[PDB]
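Taking it in order: structure first as structure tokens, then the write-up.
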Amino acid sequence: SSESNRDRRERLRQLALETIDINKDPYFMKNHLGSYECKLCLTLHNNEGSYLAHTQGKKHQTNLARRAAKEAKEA
Amino acid sequence: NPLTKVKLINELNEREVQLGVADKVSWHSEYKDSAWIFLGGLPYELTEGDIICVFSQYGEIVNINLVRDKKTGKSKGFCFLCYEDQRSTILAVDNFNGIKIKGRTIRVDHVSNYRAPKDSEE
Amino acid sequence: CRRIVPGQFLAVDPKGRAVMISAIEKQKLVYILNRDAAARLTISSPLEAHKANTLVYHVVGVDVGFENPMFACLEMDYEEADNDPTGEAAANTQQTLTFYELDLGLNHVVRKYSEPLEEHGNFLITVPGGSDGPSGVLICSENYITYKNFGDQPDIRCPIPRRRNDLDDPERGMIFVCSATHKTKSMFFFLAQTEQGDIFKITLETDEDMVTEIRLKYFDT
Amino acid sequence: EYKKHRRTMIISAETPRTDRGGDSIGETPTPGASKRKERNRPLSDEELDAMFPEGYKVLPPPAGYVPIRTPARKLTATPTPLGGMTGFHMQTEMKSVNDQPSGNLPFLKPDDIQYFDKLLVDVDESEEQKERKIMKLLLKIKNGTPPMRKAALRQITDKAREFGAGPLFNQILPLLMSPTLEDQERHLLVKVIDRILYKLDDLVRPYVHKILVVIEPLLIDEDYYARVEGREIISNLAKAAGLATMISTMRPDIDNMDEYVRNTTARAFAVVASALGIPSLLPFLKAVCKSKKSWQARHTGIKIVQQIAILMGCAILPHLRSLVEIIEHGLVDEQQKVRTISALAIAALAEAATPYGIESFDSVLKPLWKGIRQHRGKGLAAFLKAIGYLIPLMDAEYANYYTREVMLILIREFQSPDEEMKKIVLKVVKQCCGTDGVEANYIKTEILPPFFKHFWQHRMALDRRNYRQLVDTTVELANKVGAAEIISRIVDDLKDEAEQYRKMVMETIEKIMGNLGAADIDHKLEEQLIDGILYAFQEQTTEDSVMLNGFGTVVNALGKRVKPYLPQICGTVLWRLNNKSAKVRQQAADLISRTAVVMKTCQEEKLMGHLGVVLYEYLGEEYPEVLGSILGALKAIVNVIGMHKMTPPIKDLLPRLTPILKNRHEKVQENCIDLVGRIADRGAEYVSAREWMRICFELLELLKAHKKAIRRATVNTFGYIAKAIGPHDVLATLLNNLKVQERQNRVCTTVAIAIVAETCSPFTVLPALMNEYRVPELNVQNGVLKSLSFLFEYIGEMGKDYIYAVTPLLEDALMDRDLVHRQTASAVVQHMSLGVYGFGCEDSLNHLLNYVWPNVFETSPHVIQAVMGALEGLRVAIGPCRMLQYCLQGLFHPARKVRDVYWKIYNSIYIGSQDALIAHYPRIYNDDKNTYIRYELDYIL
Amino acid sequence: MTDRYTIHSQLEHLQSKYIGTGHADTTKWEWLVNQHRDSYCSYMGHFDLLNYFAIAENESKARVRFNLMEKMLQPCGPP
Amino acid sequence: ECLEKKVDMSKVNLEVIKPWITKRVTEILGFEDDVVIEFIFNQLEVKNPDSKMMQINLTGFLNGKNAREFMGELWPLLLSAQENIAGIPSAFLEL
Amino acid sequence: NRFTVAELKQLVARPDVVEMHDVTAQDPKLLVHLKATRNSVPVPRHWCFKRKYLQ
Amino acid sequence: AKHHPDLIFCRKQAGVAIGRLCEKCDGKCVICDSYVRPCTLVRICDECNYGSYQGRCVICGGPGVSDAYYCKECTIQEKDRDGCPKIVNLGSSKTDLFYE
Amino acid sequence: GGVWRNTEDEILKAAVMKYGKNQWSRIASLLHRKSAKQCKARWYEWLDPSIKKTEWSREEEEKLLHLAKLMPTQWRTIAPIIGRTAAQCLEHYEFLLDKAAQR
Amino acid sequence: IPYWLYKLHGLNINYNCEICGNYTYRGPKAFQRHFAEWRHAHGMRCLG
RNA sequence: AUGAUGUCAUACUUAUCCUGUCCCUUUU
């Protein structure tokens, strides 16, 4: 029951870490209480599925074009 | 209070049926050795012959007498009738209690004390 | 020592039936004292008798002949003076002597009698009543003393006597500093000292049911 | 059949009363016609337009079908006697229909369509019609999943001010009026009516009656919770509306023909009078009872006096006099009812009239006593009720005479068949004959023989109220005439056939021997006692305490006079301890449990061997409800014979207990954990440590219990074994939990950390915990914060040191990662702040108060109330001066928010320590009209 | 005489019953008068403070007590 | 308004105010009831009644427009009875 | 009905503590007297912020 | 409290009736709602304990067995010198649990 | 049940990409909301990478219109033949073609 | 067009700082920060 | 680039709570 849920949460955290290592997400950051926090979206994530769903709403990758133009004036 | 007596008798019978009581303690040891049952709350247009005909379904009544009052037809609403055996009175108290007869319902219970002229409540 | 915390004034009944403890303002409590079966003193639940925007100068229990105990106190309502920026409601606001009676049969206290005074009072003097003397209380004030019992007793006032050829300023008043009561089976007397330490022997002539006059005499210095 | 007139109530001032007059007049017209000579009475087109709602047409078809409808009556007889039939042909064969048309729209019962039909049509998106249309969120409250009901309920709460009471009640009262209404659905609609009536105040004025008509049937109901709810919501309505609103509203129901509405209306006035107080409503009543029109009114108003007596009860006391002065004039009235219900109301008064206000009833007496002579029937009994409750309030001298007069009629009237009678005269006999001023022998002779003759019979006991009241009265008669009499007469009935009767005399004996004591009882009657109690106990149709508590009280009362009877007892105890598998095992077990001490002090050791190993053997019983009772019995046996003398030495017992903890269910879990607690606390050496730590790792998951007492015993045990071993290991095993399970008991582990930190000095333990705040997992971080909270709550004074250690960590926690940090840490600051008081550490508490202070602002209830507790404890610890120095500027700040809060704080600081604030109010300069300088403080010698 | 002002109740909330607590909408003059009344009550309650106040002035204790009781209603002039 | 002057029912009669109050109630409420007469009896039972509370109790029972005129007519008759040394209104001196 | 900030700063003896939001109060003289006390503490900076002091 | 934020206390006048606690709510405090450090006993109001209202629990409202006491943290914070904390109202608690 | 939220859909896609395809019990032990059969049905219905969830054209509409008359029932047999293979988009397209041509 | 973002941020608000060279501000916080700035202090120092 | 309202999951807290009943409505 509770130990099975703890093992399932550990397996889900390991699968989320493996998916973040495979997809190479530079915005995923870990909190100090067992949660995720988005650096590019500048918002909090309640579970591992919340940080894994921040790819359709509030797309901060398209807002990095101004920083890319400020870093390099050429295309 | 006037019609709560039949409801209290029905509640006592329901409690005796639901409490798992046998035939020896089914509210009959206190009203035993007397076939005189007290009837009260009858209609004012019911006669003694009609009550004797309606109460003869559980056996032949030995001595029936209506409560005489208002020198014109002896009508008060109460009635006292003694059946043949105590089992007929037990069946009348278990079946004809709280039933409706010609409009207003009546009450059926056992007294088992004596024969008194003024013992019911109008 | 808060204004809403009781403990500044405490009056006891002369019959020993109850005690009354009240604050300076907006708080008043009265607890009943009764003996037990083993002759032990026991207290009951106190009765709340608070009154908003009312200041109490001094409280004293009334001497009743085993009847309902009353607690007389000098009251002053400051609700009108706090809601007037012109200052007209602050002036012409004298103290009101209110006698709150504690109904023993109802187990609750209520303000039965209340009457305004002519001048502001500093202290009171409980006159013994019942079988010994008439009931009432003497209200000490500036250069005047007025014992006004409750009911149909008329108010009798007497000015405070001063020393002959006093070197003090005439604009300053004269009030009482303290008061003592000497009660006996034959009669009773009172001894009150003034602001100059003039201890006067206070005596009150009375009729069958009312008070006649207050006769004071300077005892010593 | 009496209550179903509810179904005949249509939905909802001079016009209002004008209607009742016409209603009664039509009643006289129809009633009169029959003498001159129901819902089927023919109707009129205005009456037709009255029923159906808006938007329908009565347009007919051709002029040759209405004449068919007129001949239809004649042809209902005629064409039914004529040729007709139907048939079908075989031929090969579109099907429209509607369920609820919405995203989900939880289901509609086939009847509820009539109400919710407007939702079915899918026409959408084009004013008020859209508010009624969106108001079908009701349907989501009525039927659906619990979450839908919750969220819907809130959503409609916050839309109250928006939609207004009119549309709501218009769309509700039909539902709460529905003939098919459930229990739950009813209760839920009651809830929504409450929650919306916490907001709407002036708005409801037109609907008040329109509400009460449905609600008043809640006051008379078989369900109790329904009644307390009803009284509550009528309280909220009356207080919500105005007094004059209620009064002017509810008049025409006083003279209403049906007595039902009159009655429930009386209870209504009772509720509203509890709301707005007696003196406000007095002149209304006092006007009513003197109404010269008709009697029914006065009957109602008097009933109102009564229901006020019942409801208000003890609090009637001040206005008792005025109330009496009202009611007194009805006792002499020519009508009967008014007299009866009147005297009854006096009864209710006096019964709520605790030993006082006797003279207020004074003028009432002399007529009553006179009436006592001349009355036949129910009114008589009623008077007996009144006088009955009066007599305890009189003086034993006057009440001597008056009582001695009442006793005669009381005697004569035992024999009436009326059960109302028997109730009254019963309770009477209690009060009259339970009077200190009555002589024993007179009762013993005159009363007891008829009392046990007529009253003790099998008519009574089967009823409930008669049962109880009979018990009480008999108990009191025992209280006077003594014990051996009553018991001695009723013992022989223990052996009577029926249960309920045996139960009755059994509990009677129980209470009697409870009060008077068994010392009065002689020998032979005691033999009949013990045999009676065993015999009755040997036949148990139902499971109940009465027989058991009965036996236990009998034995513990007999003391060691019972000793010769033990072998018979315990023989029965073992043989029964088999016989009934699930029925009687638990019961015989409990019997042992309660008989333990008696089986001890008399020093029968063989019996303790018996119970010890015999009960030891049943610990393998698979039925939980039995096993629980077994463990309980073992428990009670442990509390009599000590540790080292246990016939089943603990080495045997305890590890045999250990595996049982998987039982889960409280029945075995409760007693089990309890016993493990007793042994783990008391001896605790007999068992090796390995067993213990296993017990720990088994105890850990007992915190899933749905019951609070289980967790209770659990944590306390965990403390005991924490003493048996010592801190570090077990607190580490607590820290193994990351508080992943938020259900059952989680923080409970936190409590274990506290108590463990107490059992051996926390002076040891803290560094481990404080280190374990490091872990990045958040919920366990706030966990250890809680551990500090409860920790200081339990340690109290000893925190005079550790404050420093916790101070910087609170800094880190109180500085907010997420709200729960600020909250819990703040609670820690609270309990620390109460604990350390007066010892001189205030400085660091001031430092922490800095970081506390910004959290003042938020709308989250738990954090704001937390912060409140925080700043209160900080108030007492730091002293008010510093507080107030933080609270000054916020009082007058322009914004509303800041003023709301800083004034809330300043009030919290103000109520307590108002005496000590004086010095700290700063100097505030005086303006034109006012002098704001207090110069008294500037007087210098 | 329509007044349309029935400060009775709403939902068994607020309903200030204490004296000297204050509200968020409290004025400055009302708070100053309440502070002056609390200071007068604390001077009348404390015996040592009343003795230290009467030892400085040339007045007696009972006269100063009557002056402080008389200045309680309108001790600073209601704003 | 007219309900600001302090009055006292102890210095005025009660039997002479019943017919004017009955006529005012019959003019306002149309017919004769027993709750309004009882409310008028309870409003004058105290020796120091409250005009604002009686006005609120009349506005709750009646509509409010006729109740204000009824309160203004009952306050002036009570004022004329209390101002006179006899203790009767002006309508009782003529008859 | 509401005085300006320059008139409130010229009338106050300590004008180094007056803010722009103090003119919108109901009594600026009492607020200016309470804000210029000896051992008084100012209000938090989250009175005008929209991050709730923790975001 | 904790178990119920919408519950309101009586806060009536203090009498001579000593308060009691039920067997299900034994050991729990009234104001602080804790289990440790009992310092002052609980006193009930006069109207709150009369007839059938006597011998009932203050917090639980059930059959009281043992006498209730106040916490020492509430005693030092002067939270025990207030009125009688009898639970009068009962909202959002033990209402839907009766239906299941 | 089976609400099929987006955070659950991303977790199901990650479990299908990490664990495998022919292991339904291993993917159901990391969601705590659905069973293995429901997870396999969701992976074959909406979480499949080969599902054409958009681009409804006239060639597919003419293919489905020339197939519903040859086989009136068995829409699951015509799911992979038409090319939709979702087993619910075919019925939705048939309902849209029946409602639009009715007026 | 971020209309809601500019409304929540406080854009298009009438404000002007006469001390900072009679400059205009598009918000109240911008007007408060422009009153204590480099240009405002330079204009105050040049004014004396 | 915050903030806004909004339908909709997800975590968290309240040491939240699982034997409650008519022991009281007895209304003609």
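Chain H is numbered as in Swiss-Prot; shown residues: 2-101, in order.
This deposition comes from electron microscopy, 8.0 Å.
Cβ coordinates are placed from backbone N, Cα and C, and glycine is handled just like the others.
These features come from Swiss-Prot:
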type: BINDING; residues: H:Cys11, H:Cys46, H:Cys49, H:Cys85; note: Zn(2+) 1 binding site
type: BINDING; residues: H:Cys23, H:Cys26, H:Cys58, H:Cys61; note: Zn(2+) 2 binding site
type: BINDING; residues: H:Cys30, H:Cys33, H:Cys72, H:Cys75; note: Zn(2+) 3 binding site
type: MUTAGEN; residues: H:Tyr36 to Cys; note: No apparent effect on cell growth, localization of SF3B1 protein or formation of nuclear speckles. Alters the structure of the presumed branchpoint (BP) adenosine binding pocket within the splicing factor SF3B complex which may lead to decreased binding affinity and thus affect pre-mRNA splicing
type: MUTAGEN; residues: H:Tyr36 to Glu, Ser or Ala; note: Alters the structure of the presumed branchpoint (BP) adenosine binding pocket within the splicing factor SF3B complex which may lead to decreased binding affinity and thus affect pre-mRNA splicing
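Within the set of binding-site residues (H:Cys23, H:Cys30, H:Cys33, H:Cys72), the lowest number of other Cβ atoms found within 10 Å of a Cβ is recorded at H:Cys23.
Least packed by the Cβ count within 10 Å, out of the binding-site residues H:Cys11, H:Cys46, is H:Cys11. Non-local contacts of H:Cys75 (Zn(2+) 3 binding site) by the CB criterion (under 8 A, 6+ apart in sequence, same chain) comprise H:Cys30, H:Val31, H:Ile32, H:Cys33, H:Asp81. Cα to Cα, H:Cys72 (Zn(2+) 3 binding site) and H:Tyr36 (mutagenesis position) are separated by 8 Å. Nearest to H:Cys11 (Zn(2+) 1 binding site) in space, judged by Cα atoms and limited to the recorded positions H:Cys23, H:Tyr36, H:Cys58, is H:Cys58. Across the fold, the C-alpha of H:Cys61 (Zn(2+) 2 binding site) and the C-alpha of H:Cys49 (Zn(2+) 1 binding site) stand 14 Å from each other. Sequence-distant contacts (6 or more apart, same chain, Cβ under 8 Å) of H:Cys58 (Zn(2+) 2 binding site) comprise H:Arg21, H:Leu22, H:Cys23, H:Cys26, H:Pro64, H:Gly65, H:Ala69.
When the binding-site residues H:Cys49, H:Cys61 are compared by the number of other CB atoms within 10 angstroms of each CB, H:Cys61 has the fewest.
The Cβ of H:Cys85 (Zn(2+) 1 binding site) lies under 8 Å from the Cβ of H:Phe10, H:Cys11, H:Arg12, H:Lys13, H:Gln14, H:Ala15, H:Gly16, H:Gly20, H:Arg44, H:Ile45, H:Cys46, H:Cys49, H:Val59, each of these being in the same chain and 6 or more residues away along the sequence. A C-beta separation below 8 Å, combined with a sequence spacing of at least six in one chain, links H:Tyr36 (mutagenesis position) to H:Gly28, H:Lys29, H:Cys30.
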